[PDB]
Amino acid sequence: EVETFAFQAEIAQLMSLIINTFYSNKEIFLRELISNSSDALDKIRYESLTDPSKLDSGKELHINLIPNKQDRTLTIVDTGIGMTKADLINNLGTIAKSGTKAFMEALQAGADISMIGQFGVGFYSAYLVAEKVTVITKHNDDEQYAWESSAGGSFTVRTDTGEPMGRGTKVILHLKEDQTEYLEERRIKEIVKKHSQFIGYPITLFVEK
Ligand SMILES: Nc1ccc(-n2cnc(Cl)c2Cl)cc1
Ligand SMILES: Nc1ccc(-n2cnc(Cl)c2Cl)cc1
């Protein structure tokens, strides 16, 4: 049972800009996704200060980077607060709409794509390198869900039947054909050190077999 939703016109028109605009500095997608993971870890950590039972779904707060050359996928895993069903359909779209509109006014006023994080819509930077993004998320107050979109104006939301996650968000980037450099070990290390050096959570690179 999969529900298909239409992107808001402002968001879909931002995603088409990100996918079609010639922009070589694509490496900033990792900074934006890690920064989003850092924010999610900050939220569950703050909640645990007054309610230790919020960590019953997982005490460790970290970010894991899992490249896969065979599947041509780069996975960013965090144990943050996760996302509810209302987040994936209603709440985050409201924040995305106001942030997208402001980001696009700035893009016409000289700003470039790399400043997407200053508007709170840094997740859409994943489509600089990915032709399809699958998001597995689990919130303490909801069930595990699967978000997926190949852009094109629509996304899907469904209950995830796969491996239980406990708590957090897993972003699976199905990379484009010419973006496989972000599956290399030394390339990921250079980007993490350059852009995410001061993230207050351990970022572990899972190196392949
Ligand atoms: N509308 C809307 C829904 C989810 C997101 N989102 C942010 N981080 C991840 Cl992962 C996802 Cl999915 C963004 C916008
Ligand atoms: N709380 C909260 C979580 C994620 C986002 N977010 C990031 N990238 C996009 Cl797109 C969105 Cl929406 C915004 C707020």
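Residues displayed in chain A correspond, in order, to Swiss-Prot positions 16-224.
Recorded method for this deposit: X-ray crystallography, 2.2 Å.
Cβ coordinates come from backbone N, Cα and C, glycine included.
Annotation for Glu47 (mutagenesis position): spatial neighbours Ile131, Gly132, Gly137, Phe138, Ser140, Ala141, criterion Cβ-Cβ under 8 Å with sequence separation of six or more. Where Swiss-Prot documents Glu47 to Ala as a mutagenesis experiment, the accompanying text is: Strong ATP-binding. Strong interaction with HSF1, HIF1A, ERBB2, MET, KEAP1 and RHOBTB2. No effect on interaction with TSC1.
Long-range Cβ neighbours of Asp93 (mutagenesis position) (same chain, at least 6 residues apart, Cβ-Cβ under 8 Å): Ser52, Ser53, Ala55, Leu56, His77, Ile78, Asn79, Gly183, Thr184, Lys185, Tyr216. Record note (Swiss-Prot) on the mutagenesis of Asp93 to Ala: Impaired ATP-binding. Strong interaction with HIF1A, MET, KEAP1 and RHOBTB2. Loss of interaction with HSF1 and ERBB2. Los of interaction with TSC1.
Secondary structure from DSSP puts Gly97 (mutagenesis position) in coil. The Cβ of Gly97 (mutagenesis position) has 26 neighbouring Cβ atoms from other residues within 10 Å, across all protein chains displayed. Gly97 to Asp appears in Swiss-Prot as a mutagenesis experiment; the accompanying note says: Abolishes ATPase activity.
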I want to verify one value. Collapsing DSSP to three states, which class is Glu47 (mutagenesis position)?
helix
